[PDB]
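Structure first, then comments.
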Amino acid sequence: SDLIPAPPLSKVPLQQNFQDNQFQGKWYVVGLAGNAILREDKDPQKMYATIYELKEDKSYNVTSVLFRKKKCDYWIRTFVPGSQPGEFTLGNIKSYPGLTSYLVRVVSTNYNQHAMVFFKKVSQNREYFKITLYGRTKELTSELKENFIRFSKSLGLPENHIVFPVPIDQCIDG
Ligand SMILES: C[C@H]1OC(c2cccc(O)c2O)=N[C@@H]1C(=O)N(CCCNC(=O)c1cccc(O)c1O)CCCNC(=O)c1cccc(O)c1O
Ligand SMILES: [Cl-]
Ligand SMILES: [Fe+3]
């Protein structure tokens, strides 16, 4: 319970001209980074997928699907469009005990192969942040991964706080 501090928002770019319609669909967490994320060579992190669906009201219904304990687990929540396109906050924050704040900023994407998204939440008074490298496929070029590593580090994260989940087939195909 000691955390590297969330970076200031000025160190987190925002994708220009955000096309919310084009960001829809399944993305693969190809890379994971944040102040509560730890590399664990004993029990390495399995890849998971996060599906974004625009509703009529242009909120995202966001569903993450994870292979856990031999089953598929579904983490569902809503992203509400925020201050500027590419930026979001969390709907029904009341239903999450201890949660007082939640921010999403799409750092970059080209929509049809890769994306970088930054998350910042304050739960139980602790400030957590993470960056996810999203891939439309389960594998990305070494260039894009090093860019993920580089950017993670520009925000204070050491290497043991940067993770590339191992590709799996169960649950996240479909
Ligand atoms: C079944 C689990 O899978 C997920 C999950 C699955 C895919 C992507 C996510 O962002 C997820 O949170 N959440 C579930 C979960 O119970 N936890 C532990 C509970 C603490 N989380 C929360 O209180 C929470 C509340 C509202 C929205 C969220 O995204 C939240 O994480 C999650 C604890 C792990 N969280 C983090 O490492 C984290 C770190 C920084 C920022 C975040 O938004 C984070 O979720
Ligand atoms: Cl803790
Ligand atoms: Fe979360």
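Residue numbering for chain A follows Swiss-Prot; the residues present correspond to positions 25-198, in that order.
Per deposition record, X-ray crystallography, 2.7 Å.
Cβ from N, Cα, C; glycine included.
Taken from Swiss-Prot, the feature carboxymycobactin binding site applies to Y72, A73, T74, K145, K154, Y158. What Swiss-Prot lists as enterobactin binding site is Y126, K154, and the listing cites a large-scale study or a structure entry. Swiss-Prot documents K145 to A as a published mutagenesis change and attaches the note Strongly reduced affinity for catecholate-type ferric siderophores; when associated with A-154. For the mutagenesis result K154 to A, the note given in Swiss-Prot is Strongly reduced affinity for catecholate-type ferric siderophores; when associated with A-145.
Shown on the structure are the features that Swiss-Prot records.
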residue: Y72; record: carboxymycobactin binding site; contacts (Cβ under 8 Å, 6+ apart): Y52, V53, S88, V89, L90, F91, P189, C195, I196
residue: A73; record: carboxymycobactin binding site; contacts (Cβ under 8 Å, 6+ apart): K50, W51, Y52, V53, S88, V89, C195, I196
residue: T74; record: carboxymycobactin binding site; contacts (Cβ under 8 Å, 6+ apart): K50, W51, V53, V86, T87, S88, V89, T156, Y158
residue: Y126; record: enterobactin binding site; contacts (Cβ under 8 Å, 6+ apart): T113, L114, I117, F143, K144, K145, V146
residue: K154; record: mutagenesis position; contacts (Cβ under 8 Å, 6+ apart): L56, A57, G58, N59, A60, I61, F142, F143
Those recorded positions in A73, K154, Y158 whose CB falls under 6 A of ligand 1, listed in sequence order: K154
Cβ packing number for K145 (mutagenesis position), 10 Å threshold: 20
Longest CA-CA distance among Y72, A73, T74, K145, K154, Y158, per record bound to carboxymycobactin, angstrom: 20
